[PDB]
Amino acid sequence: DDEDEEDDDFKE
Amino acid sequence: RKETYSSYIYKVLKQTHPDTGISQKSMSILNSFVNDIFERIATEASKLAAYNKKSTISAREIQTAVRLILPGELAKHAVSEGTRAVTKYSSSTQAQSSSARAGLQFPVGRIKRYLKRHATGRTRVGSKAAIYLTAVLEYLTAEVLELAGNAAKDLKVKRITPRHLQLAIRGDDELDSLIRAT
(Lines of atoms letter the chains of each structure in order from A; the text may use other names.)
(Lines give C-alpha, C1' and ligand atoms only; values in the text may rest on other atoms or scores of the structure.)
Protein backbone atom coordinates (compact mmCIF):
# COMPACT_ATOMS: atom_id res chain seq x y z
CA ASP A 1 0.00 0.00 0.00
CA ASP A 2 3.08 2.24 0.01
CA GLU A 3 2.69 1.13 -3.64
CA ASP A 4 -0.56 3.16 -3.94
CA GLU A 5 0.54 6.28 -2.15
CA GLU A 6 0.89 8.31 -5.37
CA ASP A 7 -2.45 6.92 -6.77
CA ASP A 8 -5.16 9.47 -5.90
CA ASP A 9 -8.78 8.60 -5.17
CA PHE A 10 -11.15 8.65 -8.15
CA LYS A 11 -13.60 11.55 -7.42
CA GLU A 12 -17.20 11.25 -8.77
CA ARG B 1 -11.69 6.50 -29.94
CA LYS B 2 -11.42 4.44 -26.82
CA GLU B 3 -14.27 5.89 -24.75
CA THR B 4 -14.47 6.77 -21.14
CA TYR B 5 -16.80 4.74 -18.91
CA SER B 6 -15.38 5.84 -15.53
CA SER B 7 -18.56 7.66 -14.40
CA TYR B 8 -20.67 4.60 -15.04
CA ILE B 9 -18.06 2.21 -13.54
CA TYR B 10 -18.30 4.36 -10.36
CA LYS B 11 -22.08 4.14 -10.34
CA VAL B 12 -21.75 0.34 -10.48
CA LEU B 13 -19.21 0.38 -7.66
CA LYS B 14 -21.75 2.37 -5.54
CA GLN B 15 -24.35 -0.36 -6.05
CA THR B 16 -21.97 -3.21 -5.37
CA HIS B 17 -19.76 -1.81 -2.51
CA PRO B 18 -21.47 1.32 -1.34
CA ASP B 19 -18.81 2.03 1.27
CA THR B 20 -15.71 1.49 -0.94
CA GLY B 21 -13.71 3.86 -3.07
CA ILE B 22 -11.42 3.20 -6.04
CA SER B 23 -8.11 4.66 -7.12
CA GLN B 24 -7.46 6.47 -10.36
CA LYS B 25 -5.14 3.76 -11.65
CA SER B 26 -7.71 1.07 -10.84
CA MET B 27 -10.33 3.05 -12.77
CA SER B 28 -8.04 3.39 -15.80
CA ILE B 29 -7.51 -0.39 -15.81
CA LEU B 30 -11.28 -1.02 -15.60
CA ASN B 31 -11.90 1.46 -18.40
CA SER B 32 -9.43 -0.43 -20.58
CA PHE B 33 -11.18 -3.66 -19.69
CA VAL B 34 -14.59 -2.34 -20.72
CA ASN B 35 -13.23 -1.07 -23.99
CA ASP B 36 -11.38 -4.23 -24.74
CA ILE B 37 -14.31 -6.53 -24.04
CA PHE B 38 -16.62 -4.21 -26.01
CA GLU B 39 -14.26 -4.47 -29.01
CA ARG B 40 -14.11 -8.27 -28.83
CA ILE B 41 -17.87 -8.71 -28.58
CA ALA B 42 -18.68 -6.04 -31.18
CA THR B 43 -16.18 -7.40 -33.70
CA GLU B 44 -17.51 -10.90 -33.33
CA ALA B 45 -21.23 -9.83 -33.43
CA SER B 46 -20.60 -7.72 -36.55
CA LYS B 47 -18.76 -10.65 -38.17
CA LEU B 48 -21.66 -12.96 -37.37
CA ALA B 49 -24.11 -10.49 -38.99
CA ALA B 50 -21.90 -10.15 -42.08
CA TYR B 51 -21.09 -13.86 -42.61
CA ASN B 52 -24.81 -14.65 -42.20
CA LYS B 53 -25.96 -11.84 -44.43
CA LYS B 54 -28.12 -10.19 -41.78
CA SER B 55 -29.26 -6.62 -42.26
CA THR B 56 -29.04 -5.75 -38.55
CA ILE B 57 -26.79 -6.62 -35.68
CA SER B 58 -29.37 -7.87 -33.19
CA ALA B 59 -29.48 -9.29 -29.74
CA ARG B 60 -29.03 -12.79 -31.23
CA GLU B 61 -25.62 -11.91 -32.65
CA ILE B 62 -24.58 -10.21 -29.33
CA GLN B 63 -25.79 -13.33 -27.41
CA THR B 64 -23.84 -15.66 -29.71
CA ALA B 65 -20.74 -13.53 -29.48
CA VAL B 66 -20.98 -13.55 -25.65
CA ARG B 67 -21.11 -17.37 -25.77
CA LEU B 68 -18.06 -17.54 -28.00
CA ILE B 69 -15.99 -15.10 -25.95
CA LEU B 70 -16.69 -15.39 -22.26
CA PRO B 71 -15.10 -18.51 -20.73
CA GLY B 72 -16.85 -21.17 -18.70
CA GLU B 73 -19.96 -20.48 -16.70
CA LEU B 74 -19.34 -16.74 -16.83
CA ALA B 75 -20.81 -16.75 -20.34
CA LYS B 76 -24.10 -18.23 -19.14
CA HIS B 77 -24.27 -15.84 -16.23
CA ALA B 78 -23.70 -12.95 -18.62
CA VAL B 79 -26.34 -14.18 -21.13
CA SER B 80 -28.85 -14.23 -18.38
CA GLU B 81 -28.14 -10.55 -17.54
CA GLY B 82 -28.44 -9.48 -21.21
CA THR B 83 -31.69 -11.38 -21.55
CA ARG B 84 -33.06 -9.86 -18.30
CA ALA B 85 -32.20 -6.34 -19.43
CA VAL B 86 -33.90 -6.80 -22.79
CA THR B 87 -36.97 -8.19 -21.06
CA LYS B 88 -37.14 -5.28 -18.50
CA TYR B 89 -36.82 -2.68 -21.24
CA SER B 90 -39.51 -4.36 -23.29
CA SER B 91 -42.03 -4.47 -20.51
CA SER B 92 -41.23 -0.81 -19.85
CA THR B 93 -44.21 1.51 -20.48
CA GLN B 94 -41.72 4.30 -20.75
CA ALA B 95 -40.90 7.85 -21.33
CA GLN B 96 -37.76 7.10 -19.55
CA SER B 97 -34.16 6.96 -20.70
CA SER B 98 -33.18 3.76 -22.48
CA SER B 99 -30.75 2.80 -19.65
CA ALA B 100 -33.26 3.47 -16.90
CA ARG B 101 -35.85 1.38 -18.74
CA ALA B 102 -33.46 -1.58 -18.89
CA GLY B 103 -32.37 -1.19 -15.22
CA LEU B 104 -28.76 -0.24 -16.21
CA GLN B 105 -26.09 2.26 -15.12
CA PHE B 106 -24.06 1.92 -18.27
CA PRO B 107 -25.20 4.24 -21.15
CA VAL B 108 -27.36 2.32 -23.62
CA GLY B 109 -27.66 5.16 -26.16
CA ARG B 110 -23.94 5.72 -26.24
CA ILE B 111 -23.14 2.04 -26.49
CA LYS B 112 -25.61 1.76 -29.43
CA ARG B 113 -23.69 4.51 -31.22
CA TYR B 114 -20.28 2.92 -30.43
CA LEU B 115 -21.58 -0.39 -31.74
CA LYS B 116 -22.50 1.29 -35.02
CA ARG B 117 -18.76 1.90 -35.56
CA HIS B 118 -18.47 -1.90 -36.11
CA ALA B 119 -21.35 -2.13 -38.58
CA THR B 120 -20.19 -2.05 -42.18
CA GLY B 121 -22.15 -0.37 -44.99
CA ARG B 122 -25.90 -0.67 -44.86
CA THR B 123 -25.83 -2.91 -41.72
CA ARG B 124 -27.94 -1.50 -38.93
CA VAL B 125 -27.70 -1.94 -35.11
CA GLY B 126 -30.75 -2.89 -33.08
CA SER B 127 -31.79 -1.23 -29.86
CA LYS B 128 -32.08 -4.59 -28.15
CA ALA B 129 -28.54 -5.50 -29.35
CA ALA B 130 -27.32 -2.37 -27.58
CA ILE B 131 -29.35 -3.07 -24.42
CA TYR B 132 -27.96 -6.63 -24.27
CA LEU B 133 -24.34 -5.55 -24.81
CA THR B 134 -24.67 -2.78 -22.26
CA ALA B 135 -26.02 -5.22 -19.74
CA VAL B 136 -23.11 -7.71 -20.36
CA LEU B 137 -20.48 -4.95 -20.04
CA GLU B 138 -22.11 -3.68 -16.84
CA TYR B 139 -22.34 -7.23 -15.41
CA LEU B 140 -18.69 -8.01 -16.08
CA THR B 141 -17.70 -4.71 -14.50
CA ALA B 142 -19.89 -5.56 -11.44
CA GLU B 143 -18.25 -9.00 -11.18
CA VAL B 144 -14.74 -7.52 -11.13
CA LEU B 145 -15.74 -4.73 -8.73
CA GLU B 146 -17.45 -7.14 -6.33
CA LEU B 147 -14.42 -9.37 -6.20
CA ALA B 148 -11.91 -6.54 -5.98
CA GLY B 149 -13.91 -4.81 -3.22
CA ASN B 150 -13.99 -8.02 -1.24
CA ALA B 151 -10.15 -8.32 -1.64
CA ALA B 152 -9.90 -4.73 -0.27
CA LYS B 153 -12.09 -5.47 2.75
CA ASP B 154 -10.03 -8.61 3.35
CA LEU B 155 -6.98 -6.31 3.50
CA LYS B 156 -8.85 -3.78 5.66
CA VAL B 157 -8.48 -0.98 3.16
CA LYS B 158 -11.29 1.30 2.09
CA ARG B 159 -10.64 1.61 -1.62
CA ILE B 160 -9.79 -0.55 -4.55
CA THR B 161 -6.19 -0.42 -5.87
CA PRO B 162 -4.64 -2.30 -8.81
CA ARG B 163 -3.49 -4.97 -6.50
CA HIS B 164 -7.08 -5.78 -5.48
CA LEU B 165 -7.98 -5.94 -9.16
CA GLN B 166 -5.17 -8.42 -9.66
CA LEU B 167 -6.26 -10.51 -6.69
CA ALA B 168 -9.82 -10.51 -8.03
CA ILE B 169 -8.88 -11.54 -11.60
CA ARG B 170 -6.21 -13.99 -10.51
CA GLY B 171 -8.49 -15.73 -8.01
CA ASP B 172 -11.35 -16.44 -10.52
CA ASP B 173 -10.22 -18.79 -13.22
CA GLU B 174 -12.85 -17.60 -15.75
CA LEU B 175 -12.01 -13.93 -15.39
CA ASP B 176 -8.33 -14.81 -15.46
CA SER B 177 -8.90 -16.68 -18.77
CA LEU B 178 -10.94 -13.79 -20.15
CA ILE B 179 -8.35 -11.16 -19.36
CA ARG B 180 -5.43 -13.34 -20.68
CA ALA B 181 -7.33 -13.67 -23.98
CA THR B 182 -8.04 -9.88 -24.00
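If you go along the chain as it appears here, the first residue is 1 and each next one adds 1.
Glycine too: its Cβ is placed from the backbone N, Cα and C atoms.
DSSP assigns B:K88 (mutagenesis position) to a helix. According to Swiss-Prot, the mutagenesis experiment B:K88 to R (Swiss-Prot position 124) carries the following note: Impairs ubiquitin conjugation, DNA double-strand brakes formation during meiosis and histone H3-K79 methylation.
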CB contacts for B:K88 (mutagenesis position) [other CB atoms within 10 A, all chains]:
16
